[PDB]
Amino acid sequence: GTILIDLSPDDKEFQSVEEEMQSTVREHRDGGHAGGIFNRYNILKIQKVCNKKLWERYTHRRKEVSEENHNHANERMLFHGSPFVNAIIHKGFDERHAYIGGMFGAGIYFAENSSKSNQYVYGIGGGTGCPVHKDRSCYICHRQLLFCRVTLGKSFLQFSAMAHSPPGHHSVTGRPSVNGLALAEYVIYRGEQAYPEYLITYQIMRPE
Ligand SMILES: CN1CCCc2c1cc(-c1ccccc1)[nH]c2=O
Ligand SMILES: [Zn+2]
């Protein structure tokens, strides 16, 4: 039941999603190994993901979390990079989309920095890079990220450099504690706590 609606670049909604994408690029401590070398993207397409069943699954869980946390869902818009972007937009997030080896346990991970999620589009640590050229820094091949609506509820704060959430919490927040420029990362342990709202198709751009 998923349909994808193209947004026009003239649409304010396209422009505000593009701006979140571009403005949350940072330098990474791997010098570009996982995700490539770039300071900005070429946005090719932004599509709204529309699925009634998946949306109702999300809002049902959101109300549950809200009612356990003084009517506060603590909802954020966050990036997600994954080889499984096509299954996610059709079937929703579930345990097969979890990062088993993640630093906060086996859950589904999200980033405030778009460039952090970009490191995962071709697999963990960038995998072997694009399927066509085997280049983690490919400037030709089209890449896709999700910009997702995520319910955090009561989030466990981890200071730092499928499982269950810590007792009494709905998520984990990974607060950057060494790299002063990094934004936060988040983990949920239930697929129903995220909805994949936008599909963004892009290229990374070679710096000039
Ligand atoms: C570990 N983090 C940091 C926050 C961003 C992020 C991940 C992991 C993944 C990931 C996705 C699928 C399979 C394994 C890891 N995707 C992401 O976008
Ligand atoms: Zn390529």
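Heads up, chain A uses Swiss-Prot numbers, so what you see runs 952-1112, 1115-1161.
Header entry for method reads X-ray crystallography, 2.0 Å.
Cβ coordinates are placed from backbone N, Cα and C, and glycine is handled just like the others.
Swiss-Prot documents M1054 to V as a published mutagenesis change and attaches the note Loss of activity. The annotation Zn(2+) binding site is assigned in Swiss-Prot to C1081, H1084, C1089, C1092 on the grounds of similarity to another entry.
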Chain-internal residues near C1089 (Zn(2+) binding site), provided their CB is under 8 angstroms and they sit 6+ positions away: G987, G1080, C1081, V1083, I1157
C1092 (Zn(2+) binding site) CB neighbourhood, other CB atoms within 10 A: 14
Candidates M1054, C1081, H1084: member of the recorded positions with the richest Cβ shell (10 Å): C1081
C1092 (Zn(2+) binding site) versus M1054 (mutagenesis position) - Cα distance in angstrom: 29
Remaining residues near the recorded Zn(2+) site, that is with C-beta within 8 Å of the centroid of the site residues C1081, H1084, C1089, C1092: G1080, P1082, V1083, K1085, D1086, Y1090, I1091
C-alpha separation across unresolved stretch of 2 residues from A1112 through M1115, Å: 23
